[PDB]
Amino acid sequence: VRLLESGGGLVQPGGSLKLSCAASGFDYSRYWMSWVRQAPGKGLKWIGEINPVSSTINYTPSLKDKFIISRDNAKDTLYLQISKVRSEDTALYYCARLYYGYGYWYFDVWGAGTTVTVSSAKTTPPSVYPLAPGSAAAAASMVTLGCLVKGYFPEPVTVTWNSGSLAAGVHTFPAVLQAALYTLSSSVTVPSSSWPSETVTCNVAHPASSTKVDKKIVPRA
Amino acid sequence: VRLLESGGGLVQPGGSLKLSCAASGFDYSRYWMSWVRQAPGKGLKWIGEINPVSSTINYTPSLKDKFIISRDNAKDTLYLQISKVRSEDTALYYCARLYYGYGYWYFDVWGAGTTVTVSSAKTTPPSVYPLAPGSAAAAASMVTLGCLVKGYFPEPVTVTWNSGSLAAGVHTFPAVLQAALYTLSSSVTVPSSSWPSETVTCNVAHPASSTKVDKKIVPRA
Amino acid sequence: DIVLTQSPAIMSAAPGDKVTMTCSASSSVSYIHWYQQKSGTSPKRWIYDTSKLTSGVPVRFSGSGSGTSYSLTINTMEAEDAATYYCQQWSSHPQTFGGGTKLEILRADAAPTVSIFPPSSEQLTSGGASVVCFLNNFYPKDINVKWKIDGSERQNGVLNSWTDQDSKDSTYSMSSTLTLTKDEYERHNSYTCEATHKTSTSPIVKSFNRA
Amino acid sequence: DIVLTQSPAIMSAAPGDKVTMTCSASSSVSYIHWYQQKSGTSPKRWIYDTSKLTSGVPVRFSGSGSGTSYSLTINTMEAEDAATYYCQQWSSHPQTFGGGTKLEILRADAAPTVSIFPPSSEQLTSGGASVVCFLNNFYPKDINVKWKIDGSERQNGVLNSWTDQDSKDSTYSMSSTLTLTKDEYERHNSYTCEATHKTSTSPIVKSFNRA
Amino acid sequence: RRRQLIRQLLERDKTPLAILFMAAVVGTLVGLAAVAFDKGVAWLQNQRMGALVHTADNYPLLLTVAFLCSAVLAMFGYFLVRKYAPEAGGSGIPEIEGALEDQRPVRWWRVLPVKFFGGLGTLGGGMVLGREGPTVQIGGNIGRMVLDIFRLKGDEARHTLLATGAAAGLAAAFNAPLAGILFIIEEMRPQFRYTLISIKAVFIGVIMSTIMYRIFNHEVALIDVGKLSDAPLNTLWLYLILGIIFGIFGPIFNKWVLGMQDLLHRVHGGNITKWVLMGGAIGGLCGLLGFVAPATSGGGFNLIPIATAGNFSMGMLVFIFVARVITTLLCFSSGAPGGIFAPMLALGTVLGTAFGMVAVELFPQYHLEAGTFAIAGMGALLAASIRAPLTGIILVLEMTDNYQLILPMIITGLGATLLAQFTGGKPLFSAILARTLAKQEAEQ
Amino acid sequence: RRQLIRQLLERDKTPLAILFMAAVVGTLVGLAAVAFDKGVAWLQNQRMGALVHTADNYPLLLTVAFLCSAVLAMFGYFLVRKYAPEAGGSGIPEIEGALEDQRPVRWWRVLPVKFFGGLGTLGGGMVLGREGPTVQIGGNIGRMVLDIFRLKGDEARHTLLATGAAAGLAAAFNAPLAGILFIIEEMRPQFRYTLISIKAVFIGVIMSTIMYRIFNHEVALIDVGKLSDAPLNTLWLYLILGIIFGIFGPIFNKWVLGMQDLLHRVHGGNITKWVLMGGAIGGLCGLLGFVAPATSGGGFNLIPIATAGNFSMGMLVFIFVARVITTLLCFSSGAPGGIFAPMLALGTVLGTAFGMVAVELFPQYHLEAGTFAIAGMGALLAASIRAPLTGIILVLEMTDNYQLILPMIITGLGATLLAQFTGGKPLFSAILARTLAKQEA
Ligand SMILES: [Br-]
Ligand SMILES: [Br-]
Ligand SMILES: [Br-]
Ligand SMILES: [Br-]
């Protein structure tokens, strides 16, 4: 059973977008389909639901044409139109199939999600800068390295170290927004013998802006 | 209810091809499917059949793995793999949904058929040349135009006029084969008070090469 | 496997005629079927279980018989009935079709509309010289094409092609293609197209001039 | 509509422990359902109809309650148990979810491993200077940070960002980043990073001089 | 009597081969007959449709020929009944129930052609009557006919072949084997004493008539409603409530059907000509309404699939209900040949649908589909007026094929029988046998 | 005549107290059936858990499989032989007698004897159903509430005895209709008129089904999915299959009856030879429920597998023979538990077999053995116990393949017709006859 919803991204305030959830691994009819969104760092909220015969569609206590849920049983996919988008809709959108036990209904199987950002801000590539320790720091047991991915929009960037291979002791911090741009940094702690006598590289991908960048962390001469 | 079989075309003798049939408008489970073929200008021959859960599959007096009939119920699609292809397999292949009256079964809704040609020759887009009357056209009630489709392989092509909005007054003559290449032309009689006054275009479509040519009949100036 | 062989391989009858074709089988078959295949179209389950009509088949169609012999009858045939009909059994595995009876329509006389066409300008950018001549909507089907380059008769590389009998008007049609090299066409001037048909004693002629 | 309020917002508890989170309705509810949301993945169905364990759920889990008050419970809490639990009713429409309960692995205290960094040369080749300072691997999550430009305290252009709890040691990591203009930064020398944790009373300083 | 039981147990389920073999020939005939009747009715409704096309212009002339066709054919039916077999008026199930109690005669030489050709007229005119009436009675008489023609002696042979005829009668009427057999052993049989009805022979009879029905009516169901949704456990109580509503209405309808027999008896006073003409007036009103609002007229089988899918509005449902109550009464209570069984399914669906709609908007958390309440309500009027729930529930199940709705169906039905008991209503088939059986003593 | 008019106007009028009490009966029967069901499950489960703890040493596991099933079997035969010999075997024969007033309904004894006895024989993985236990327990439950509330009259005595048996079968197969239909086709006094209120039987069955759905929702007992259809020229094949069930129905009755006798000598009515012989059979069950589970157990597990045609012809023939054996040894040895269920199992396995032969013989029919499997399922019930209308409706309710209704009826009726003309008897009457005759002899 897979519910794979696409469509999320960056839209402008006042605009609109068509989220889509594509279904696999069960009879898509018979099943009620529902949209549920999660405002970042906040509770889950119910958008709406549609029945197999698309003859009952229930939305949350919400303005007249805001949401427009429909399904195309023939393509086994569930759609959500949001109109007049505003910064309140900036959230992670999940589609779900509905079931029951005694008959008090529950959200059976969820999907992965897609993220909608509602901002007037412009898509902007990131600047990747290495974070080699200074000519002042003593090479202890562990040596902390890092790189700073500053000044991009919107989320996400994907920071992985040594083409993924260095999977231990890594901390990709959450990004923070300021004056319409995100900034995050990522740490990798190799042992003292590991560096600089070996190549440590950070790979930053911001797919939002077609940016794939590799930044070598060379020591401070 | 439509059975829309594809995948046919040119094969080199001895090789193998997979035909697909794509169905839509009836529960694709519950039905036995079949394959019947028709060599050019000849009657009908039963290739094979297959039940819904692919648990019984009978073929006709063939060989080892001469034909192989599969079916992906999740895709509403019927398949036919023909291997070791000799030139008796140059035919038109109908995928057909099976059903019974009292009990002795029949072939119910038939597909369009795909064309399979077994030859060593090359696949060639056709050239389309507009046939307009000479400057000395004594244009009476109804003007007759056409277009010449020559130098394609294999069969077939389809000619329509003005995407087929012009149904009446059209002939398309059967292709004649000369020098391992095909050639036909289509004729279209229309009111004289309708050309050159309006747009009259022929839509030639040769699927084997994936080529449409839209020759527009321009009065001989 | 049962071998079904069908009575007339080809038959001709004028509409209003009562028409029966026959399907004869090697052994015993029961509740056979019939398909209609009109020209350049996939078959249509026409009659089923020996006598039932499929949904949307005129009541002019009937079907009967048992054992070795079966029939299909068109009581008062219509001209829109021009197809090849196949019988099929599956009373004994594996199912087997018939040879096909091909119904042709006998209609009244119908003189041909001739149209002659000069080789297009882009076909000349390719050294070809195909002169086309359509002879459309004629009955009966016997027609005779004749090509006269500069009055002089030609017969090299002229190819003919006839359509089936049309489903509603019952008339045939024919195209003729005189194909040449670039200079072969340009080293003449007067091309004619001659068509002699049952409908006229003196041939129908159409021609164009390069000059 | 009905408002469910999950009582412990965030909570920590050691492995092998009786963990219990409330879900108090603002009205009358029946047969609620619980969902486990691990960091960065689909909310999965855990408990339903006030108490039933779904296929897959280890038996250490169980819910109960009624009327206006329900609760999920863990007898022996394992490692794979710390996530966010979301109660949800649909006895009264429109359905509602709880605020969530974030369960976290409690562990032995850990003092922060501090690393300070000088703005890269390429960033300066732009007019920006960012002083990154890492505070890595510490429990509990509570920590204080404070910058010293030329031994003097600084509060502008500082941004701090904690990771969520780790699952390779259940610690936290927070990064403080001070940003200045190339000019702004260049008229200063001593750059200190001060980390005030619960594990000490005197802060772990880490600094560097431009010169 | 214990030693007698050991004697009997060791001798249970032993029907004489001749009774079994004759049950088979009963079914076969009943079936072919039902099939024939079915086709006759169809042909006539079709000819009548063909006339309205010949006068498709002139609006009043259309409304005229719709009336006159259904008038004439109704008159023809009332006449054939009033003149040659008054016992074959109305349903016919009351009479065959009596015949099993030896309280009524089975005058087959009369009824067979009267009910057959009479029904052909009333039904073929598009009147609001079923086919069950005609086929069940015709069925019994057919079983009587072969009892006489073969001079089979004994109580067993007289009750059995009378019962299996009725069973194969209902069975070939609804393509419902089980409902036939169940109908006999829940309603048709002498309800107060032991009888000599062989169940095994009833079956063989039902089997044969179903096979005869499938030979000619393969590959098209009577009611196609598709597979509906499920019913969750906390939904069930709503089916109880629905049943209660059917329970209080069941007897209320029985008053109307009985009382309307009386009220219509005065319009003619037992006079052949006042009756025949009154009948042609109702009949004509049906062929008329079968043009200006076909939902109000006809057997009812047409509006069922439409109602279940929720394609009717609340208004249209209420209207369909009201007007069907009217036309169902006028046709049945006027003693025209034809069952009430079918239009009772129609009325049950239409009510169930309505209750389902109200349910749907009131409880969106249940995710209701009115069509489940339509299917629960289908056999409910049968369980509240006719008081044969086990027949009505299995009748529905056999036609709608929604076994997942078995519980709501039973619960609604049982609620309808329990409330039809506590509001003092009577099995409508007994009630008419009692009126007929009492009215024959009350002239001595 | 005038008596009839008096009766007609008074038909279907059950005293509210009989109705009300039928409702409580069901409720109890159901909850109990549910409880028993869960008990058997729990024990089958513990026994599975022991075989895990000795999953290595091969003979050690084969032993612990025997010993578990031996011990729990012995426990069952004992609880029966010691405190209620009437609750041995099925229990349906007894309750039928009880409705004829020819047998006593000693609920104070049978309730806990059948319950905990069945728990032992069933939970040991013996080839017995749940019907036996639940139907009897059901009747006794209806007796218990008749006594405890002192309800007077024949109606109250037969009704509450019947609805108890009905709600008994109902919560046994999640089959409401089969319950009600079984009462009015088999359970009722077959030769005289009775005072059983159908309306009240319903209410009872309803309640027990609701009790069953409350604890067993969202999992069917048999899931076979929607099979294909059956064309009209196929029907004769189901007649032939029925005839084959018809000849075998009585032959099976002989072996079930005869095997009661041949097993009665091994103990001679002796409590100790009995209980030990019972533990020997029981232990053979838990053993075979490891080395070929298809031969052992209730049978419900092999049905879905058989119908889908996942068994080979060999495996089918072996599962048949071995099940005939184990079904006899367990029921004929008078262990508590129905024969209803393993009879369905036998019917499916035969039906499937017939269907396979059918499939290859007639490829032009496009057959699916699984249709013959579902036709054969209720067929042994129509040939041995001679209740086809209950068997057909029981299968229909469990398999949900209504489009196969004709094949199902045709096979079933062919089985009843040929079990009559080969001199066989309703196996539930035959046992009542044996027990009622052995009482006066
Ligand atoms: Br009546
Ligand atoms: Br009726
Ligand atoms: Br027994
Ligand atoms: Br049993």
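Following Swiss-Prot, chain F shows residues 18-458, kept in their order.
The way this entry was determined, per its header, is X-ray crystallography, 3.4 Å.
Here the Cβ of each residue, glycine as well, is placed from N, Cα and C on the backbone.
Taken straight from Swiss-Prot:
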type	residues	note
MUTAGEN	F:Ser107 to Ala	Uncouples chloride transport from proton transport
MUTAGEN	F:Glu148 to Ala or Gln	Abolishes proton transport, but permits the transit of chloride ions. Abolishes gating, permitting continuous rapid transit of chloride ions; when associated with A-445
MUTAGEN	F:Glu203 to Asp or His	No effect on proton and chloride transport
MUTAGEN	F:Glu203 to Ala, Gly, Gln, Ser or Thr	Abolishes proton transport, and reduces chloride transport
MUTAGEN	F:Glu203 to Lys or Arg	Decreased proton and chloride transport
MUTAGEN	F:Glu203 to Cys, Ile, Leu or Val	Abolishes proton and chloride transport
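A simple way to gauge crowding: the CB of F:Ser107 (mutagenesis position) has 28 other CB atoms within 10 angstroms, across all the protein chains here. Residues within less than 8 Å, Cβ to Cβ, of F:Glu203 (mutagenesis position) and separated from it by at least 6 positions along the same chain comprise F:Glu113, F:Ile402, F:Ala404, F:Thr407, F:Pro443, F:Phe445. Applying an 8 A CB threshold to same-chain residues 6+ apart, the list for F:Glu148 (mutagenesis position) reads F:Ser107, F:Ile109, F:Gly185, F:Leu186, F:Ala189, F:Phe190, F:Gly355, F:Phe357, F:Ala358. With a cut-off of 6 Å between Cβ and the nearest atom of ligand 3, the mutagenesis positions F:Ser107, F:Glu148, F:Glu203 reduce to F:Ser107. Those mutagenesis positions from F:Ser107, F:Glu148, F:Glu203 lying by chain E, with Cβ under 8 Å from one of its Cβ atoms: none.
According to DSSP, F:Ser107 (mutagenesis position) sits in a coil region rather than a helix or strand.
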